[PDB]
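A.B. asks: Take this structure first; my questions come after.
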Protein chains: 4
Amino acid sequence: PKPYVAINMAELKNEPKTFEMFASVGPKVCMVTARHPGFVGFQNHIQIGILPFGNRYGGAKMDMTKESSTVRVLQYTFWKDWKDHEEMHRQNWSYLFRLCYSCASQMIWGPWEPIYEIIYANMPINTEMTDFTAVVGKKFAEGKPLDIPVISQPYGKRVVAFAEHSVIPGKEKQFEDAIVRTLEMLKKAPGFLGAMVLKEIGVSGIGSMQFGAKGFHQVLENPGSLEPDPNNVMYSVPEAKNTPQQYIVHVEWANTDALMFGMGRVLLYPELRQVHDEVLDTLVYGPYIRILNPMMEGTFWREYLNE
Amino acid sequence: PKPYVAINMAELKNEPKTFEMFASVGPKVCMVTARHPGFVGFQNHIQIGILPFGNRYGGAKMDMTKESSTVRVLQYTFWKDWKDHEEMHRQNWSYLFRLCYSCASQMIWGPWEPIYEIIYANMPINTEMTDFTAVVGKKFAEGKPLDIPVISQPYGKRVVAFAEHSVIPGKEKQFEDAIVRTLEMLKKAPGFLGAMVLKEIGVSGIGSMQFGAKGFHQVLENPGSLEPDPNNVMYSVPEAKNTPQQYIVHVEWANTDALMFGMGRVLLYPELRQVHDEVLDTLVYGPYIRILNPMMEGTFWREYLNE
Amino acid sequence: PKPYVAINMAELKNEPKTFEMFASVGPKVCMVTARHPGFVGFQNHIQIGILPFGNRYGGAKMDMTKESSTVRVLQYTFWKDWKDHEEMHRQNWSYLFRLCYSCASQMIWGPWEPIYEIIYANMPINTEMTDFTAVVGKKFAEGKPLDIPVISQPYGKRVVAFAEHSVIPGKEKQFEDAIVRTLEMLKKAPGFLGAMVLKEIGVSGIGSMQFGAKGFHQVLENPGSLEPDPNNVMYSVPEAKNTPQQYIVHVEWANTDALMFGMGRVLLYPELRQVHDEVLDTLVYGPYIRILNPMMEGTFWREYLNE
Amino acid sequence: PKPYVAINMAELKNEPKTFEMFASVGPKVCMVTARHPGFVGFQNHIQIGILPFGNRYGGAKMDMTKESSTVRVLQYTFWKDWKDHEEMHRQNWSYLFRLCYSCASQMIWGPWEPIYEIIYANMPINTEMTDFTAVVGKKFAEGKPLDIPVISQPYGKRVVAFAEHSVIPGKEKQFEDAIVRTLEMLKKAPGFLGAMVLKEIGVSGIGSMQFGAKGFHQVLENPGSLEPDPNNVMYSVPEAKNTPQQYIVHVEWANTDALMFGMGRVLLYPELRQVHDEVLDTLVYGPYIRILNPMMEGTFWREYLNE
Ligand SMILES: [Fe+3]
Ligand SMILES: [Fe+3]
Ligand SMILES: [Fe+3]
Ligand SMILES: [Fe+3]
């Protein structure tokens, strides 16, 4: 079934020490998150660049990693029910806060953790290049050759277009209808590895370290080994939902060229351009497209998805 | 009277070519904006850093200019009526678009131009250190020594704390009441040069280059000398107003030390801390504090303000 | 169905500034071209070298990119009707001229834009290495395993042999019959990714910036933002068709070795050599074979082709 | 059928001279070992690193080859009957001792050669990337598409997780039952190339150069060309079997990322974590996971296995 998605976003210094801590602390946080039975997996990204759209963002390029002073992370965790995410944070707060806090020395902005519902998904299981023979054999054995997926390689071996949109109030239905039509056509592009549309339902105050006054002082004053009061979060997830309504259009690609020209198909192929124009007409903000590397992930989230 | 404020926000490459552009094109844009009789002035900032709040943002510091790969700009323009801003953009579109487009090669994100109403202002006219003798003389001559302001030096000779907040729906009144009480007490801190609270009323689609499909294609396809259709903006300013409600608390300081310890007075002076706690209890997001240098400005906006 | 092909040809300085231009302005031109409903896609090439034919062109090699002072581009655009190309240029002239002019500082020769009909095509859809599993699955599911194509990777991941020929007047039929027989045999060579034969039908004056006196002066005098009179083209497409008749034999290969020995099969395999000799007997000029890299492309042109 | 496994373990200096003698002497030893008809193949590994488990072993990493002063080898030989291994050593003692002894100048610890029974195996034949087409063709021809394996590339083109465990006396059955359930679920992880569980049955004294007094002196005094008395081994294989019972859980993976996250599936996927917890409850020691490169191998051992 479709899980809910929490996306933890932060910006940190782009230096070895940051990546070292990703390596020590990242796995620990994931292991703690997996204590909750509603956790169905995760997909953690580093932003490697920004789509320049010709020279609309002429200062950007798809891979800015060598020049950038910062690194942005977008950590997706997948949940049977979004409430599971909220419960997991609270039940495991002692561990999670202390692990999370340890990132402090490297932090510039964040964390900020909106929660999303998936309103459309066409996402395959991941497979390594070694797996495809057995996958093919099994699907033919089952008489289901249509269920043979593209090869979407895990652990940093493909790229993601993370396309931010906000929509004019009243035009949400038009946006949703048009974007699905667009993605249904986009799947013809070479190197297309899947797409999903995430619709924001709220924000996790606890995941964003956004407390009332009491918790704020506890965070600022923390030596690293004392929890802020997790009950001092002043708002529920839905209370923080944005209007204009925000969406992420998440599309995966074999490589950055396939991403650039593939995403470009909505601009270059007249038939698809006419359809995508209906999306553009609904926007307050966007599309702004971040190029992401899905480096660390729990690929079994797609197994839950495709049940 | 209180003007409305448009704040054009963008992120560009941090290199000499960007600053050279600022120098050529910036004055031109400012001169075009001044064609409209509702324009009452401007104050343009570059972000120099981020308040680390101890080590809450341990990777940040108040001056990151030597290390940062990007530069963020926040260009305030002040208007008798916010509709004047919208009219100015449309009446001068051929000049403004072509001037603003020229920044393309350096752009990473933006432009994004929210519009604000000022709900509280305690902001003096600017004066250079050469001016104070005459100011004092004139105020005593008029029998108004209470109207002698602090010396708030123009053109990059002071600093700004730009404090972002978003508020839980239903708590806007509590936020506004408490933040005013806070700023009324904060003005006792050494080196305090004034404060104002900006409340978002919407976003200028035209100023943010956010059009429907037609204009989007015109922007992407532009050689630099052809206007997108300014009538292709699909939303009015108020239609883009965010909920949760966004505010900027803008506070000016003699220098970054006065800023750090002065803003810190809300955390360190028990009496003020109790008051500021009432602000904290209302937040969905923030406070996140950007440190800005007001480099280029039309100081007469404060003359309009203090009429 | 078979589209018509316009091929815009130019020679430019081989330096970073040229490639930077390609990156900014290229996408813009492609997006403008896609405004016309007769546009079915594009395939843009840089020449990387020349086939030396042993030492017939002993000064050449298949990859001369490191040593060459110039770069030649051959930009294919595909059209339902060749008249669509002509209409598109005129309907979008203000954008296209200003975009294309911007390449001026780098130009040495061109542009020159002949138009071709496709008289033979055996060209597959492009696929990335990630796609083949799903392609295979779908073709078997449909009971069409014969329709499984070779893997022709898009975006610079294969090479093109661009073979120029001109034919003795009266021998066009002999050339066309023989070249088709040749290509039907050539498809047996390892790494063969497809072939088509293009027959010139004329030249686009407007695409070649070839005007009467009025437009010539407008071009030479242009500051970059004023269109030459697009009605000042003095000849129709067919009026410029060359005699001796010109053809391009366009053959795609997995890599430059497969190209060299594959194209070489017409010289080394006695059975095929005898057939290809019939082609050779008809020539005024050629074969001269340019080695091209198809870097930027709208792969959906092959979807139109293979309908 | 399932062969028995002897694993010869040693630690040597990490320098070119060591690898040079691997190259000269290794093939010779294998050729001698292959004189015995019970020999069914071999798989020789170098340890490249250690799984850090987050920062549990924070000084380790999966590839420590550039920094390590030593190299550990784990040489698996496979036998129809473990007694065949013992007979082979004795029948070929003059060759084997003199060959093995030549490694002396590089040795730091070892050799030590435990013997194992295989209690669970899910291990495919190896294939190179060139082989898969014919394997697929043959399996479909035989009507056995289920028997198409993953591509497990030989000769250092995949990696091994070598997971050491010792079990609380009395909990062997619980361990064995739970580990099999774990591995049956683990096979779903991307890049999984197979797994087996080895249960120690004893230690080869002769393979470990562990003699009584007489042989010990002969080893220490050896010029290199005189055999110690092979009849001076004072214990039989089973007499050296350890309690707590030792197991190796041997799991093969496409690459070190697939290994890290795949092995990690037992910690990150709640369903599998619950199962693997039953393994963890039985342990005296472990899991300690060595990362191995299977460099030199006789792949036909898997042909014997899968008969
Ligand atoms: Fe979270
Ligand atoms: Fe504006
Ligand atoms: Fe053209
Ligand atoms: Fe042995």
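Going by Swiss-Prot, the residues shown for chain C are 2-308, listed in order.
Per deposition record, X-ray crystallography, 1.8 Å.
Placed from the backbone N, Cα and C atoms, the Cβ positions cover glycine too.
From Swiss-Prot, here are the annotated features:
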- C:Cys31 to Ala or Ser: No enzyme activity. Still binds iron (MUTAGEN)
- C:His86 to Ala: No enzyme activity and no iron bound (MUTAGEN)
- C:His86, C:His90, C:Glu114: Fe cation binding site (BINDING)
- C:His90 to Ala: No enzyme activity and no iron bound (MUTAGEN)
- C:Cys101 to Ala: 10% residual activity (MUTAGEN)
- C:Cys101 to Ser: 1% residual enzyme activity, and no iron bound (MUTAGEN)
- C:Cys104 to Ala or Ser: 10% residual activity (MUTAGEN)
- C:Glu114 to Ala: No enzyme activity and no iron bound (MUTAGEN)
- C:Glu114 to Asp: 1% residual enzyme activity and 4% of wild-type levels of iron bound (MUTAGEN)
A.B. asks: Cβ within less than 8 Å of a chain A Cβ is the test here; which of the mutagenesis positions C:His86, C:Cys104, C:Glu114 meet it?
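C.D. replies: Contact set vs A: none.
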A.B. asks: Here are the mutagenesis positions: C:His86, C:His90. Which has the lowest count of other Cβ atoms within 10 Å?
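C.D. replies: Counting other Cβ atoms within 10 Å of each of the mutagenesis positions C:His86, C:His90 gives the minimum at C:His90.
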A.B. asks: Quick check on the mutagenesis positions C:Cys31, C:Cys101, C:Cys104: which one has the highest count of other Cβ atoms within 10 Å of its Cβ?
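C.D. replies: Ranked by Cβ atoms within 10 Å, first place goes to C:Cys31.
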A.B. asks: Just the number: how many Å between the Cα atoms of C:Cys31 (mutagenesis position) and C:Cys104 (mutagenesis position)?
C.D. replies: 15
A.B. asks: Neighbours of the Fe cation site C:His86, C:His90, C:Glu114: Cβ within 8 Å of the Cβ centroid, same chain, sequence order.
C.D. replies: C:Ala7, C:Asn9, C:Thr78, C:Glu87, C:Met89, C:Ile116, C:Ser205, C:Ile207, C:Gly208
A.B. asks: Suppose we screen the mutagenesis positions C:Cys31, C:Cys101, C:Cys104, C:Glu114 by Cβ distance to ligand 3 with a cut-off under 6 Å; which survive, in sequence order?
C.D. replies: C:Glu114
A.B. asks: I want to verify one value. Collapsing DSSP to three states, which class is C:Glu114 (mutagenesis position)?
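C.D. replies: For C:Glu114 (mutagenesis position) - judged by DSSP and reduced to three states - the answer is coil.
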A.B. asks: Rounded to the nearest angstrom, how far is the Cα of C:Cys104 (mutagenesis position) from the Cα of C:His86 (mutagenesis position)?
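C.D. replies: Per the Cα atoms, C:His86 (mutagenesis position) and C:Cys104 (mutagenesis position) stand 21 Å apart.
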A.B. asks: Looking at Cβ-Cβ distances, which residues of the chain lie under 8 angstroms from C:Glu114 (mutagenesis position) while being 6 or more apart from it?
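C.D. replies: Looking at Cβ-Cβ distances below 8 Å from C:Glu114 (mutagenesis position), excluding near sequence neighbours, one finds C:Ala7, C:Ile8, C:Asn9, C:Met10, C:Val204, C:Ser205, C:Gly208, C:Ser209.
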A.B. asks: Give me the CA-CA distance between C:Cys104 (mutagenesis position) and C:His90 (mutagenesis position), in Å, as a whole number.
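C.D. replies: Given the Cα positions, C:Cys104 (mutagenesis position) is 17 Å from C:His90 (mutagenesis position).
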A.B. asks: Using C-alpha atoms only, work out the spacing between C:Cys101 (mutagenesis position) and C:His90 (mutagenesis position) and round it to an integer in Å.
C.D. replies: 11
A.B. asks: DSSP on C:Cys104 (mutagenesis position), three-state: which is it?
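C.D. replies: Where C:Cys104 (mutagenesis position) sits, the three-state DSSP reduction gives coil.
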